[PDB]
Amino acid sequence: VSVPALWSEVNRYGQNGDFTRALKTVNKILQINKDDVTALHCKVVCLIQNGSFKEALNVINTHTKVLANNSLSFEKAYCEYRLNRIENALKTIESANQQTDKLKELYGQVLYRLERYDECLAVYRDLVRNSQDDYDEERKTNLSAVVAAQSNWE
Amino acid sequence: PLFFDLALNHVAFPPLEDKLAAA
Ligand code: NA
C-alpha cells in the first residue's frame, strides 16, 4: 500500500526469483515516483530476467538523463549483447562511467563474440585470479573454449 | 567446448535497504 511496503514486496519477490511479481510491484512504485532510479534499475533487471531485452533496453534509452552516472551501462550492454548488437555492447562497456566486475565479465563475453581471443584470454585469466564467487570452474571452461577457438586457426 | 553466459548471473537488483527504510 505505502511505497516502503511496496519495496518490501519488490525485495521479497526478487530474493525468491519471482521477477514477474517483482515487475508488477516495481511498476506500481513507478506510477507513484516516475523517475525513481532504483525502481527503473529493478524494472530493467526484471525484464532481462524474463527475457524481455528490447523492453529493458527501451526503459534505459527513454530515461537517459535520469540515469546519468547510474547509466545502467552493464544492463544496457547486456541487452545489446543479447540482441546480437555486439559492437553497440562493446561501445557501451567502453564508455561506462565506472568499471565493475560484472562489466568485465560481460566484456570477456563480448570479446569472445568479436573473436578478439587474445584480449579475451587476458580478461578471463584476470577474472579467475581475482574472483570471489562459485563460478571459477565455469570461467575455466570459458578459458578453454577461447583457446579451442584459437586452435582452429593454427 | 562449452561457453557460459556468466554475465547473466550478475543481473540483480541494486541494494534496497535505503528504499525499504524510506531514506
Ligand atoms: Na563470462
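Residues displayed in chain B correspond, in order, to Swiss-Prot positions 588-610.
Method reported for this entry: X-ray crystallography, 1.7 Å.
Just so it is clear, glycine is given a Cβ too, placed from its N, Cα and C backbone atoms.
Feature annotations, courtesy of Swiss-Prot:
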{"type": "MUTAGEN", "residues": "B:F590 to L", "note": "Loss of interaction with SRP72. Diminished localization to endoplasmic reticulum"}
{"type": "MUTAGEN", "residues": "B:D592 to A", "note": "Loss of interaction with SRP72"}
{"type": "MUTAGEN", "residues": "B:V598 to A", "note": "Loss of interaction with SRP72; when associated with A-56 in SRP72"}
{"type": "MUTAGEN", "residues": "B:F600 to A", "note": "Loss of interaction with SRP72"}
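Cβ crowding, taken as the number of other Cβ atoms within 10 Å, peaks at B:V598 among the mutagenesis positions B:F590, B:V598.
Candidate mutagenesis positions: B:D592, B:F600. Fewest other C-beta atoms within 10 angstroms, B:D592. Cα spacing between B:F600 (mutagenesis position) and B:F590 (mutagenesis position): 25 Å, rounded to the nearest whole number.
B:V598 (mutagenesis position) and B:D592 (mutagenesis position) have their C-alpha atoms 11 Å apart, to the nearest angstrom.
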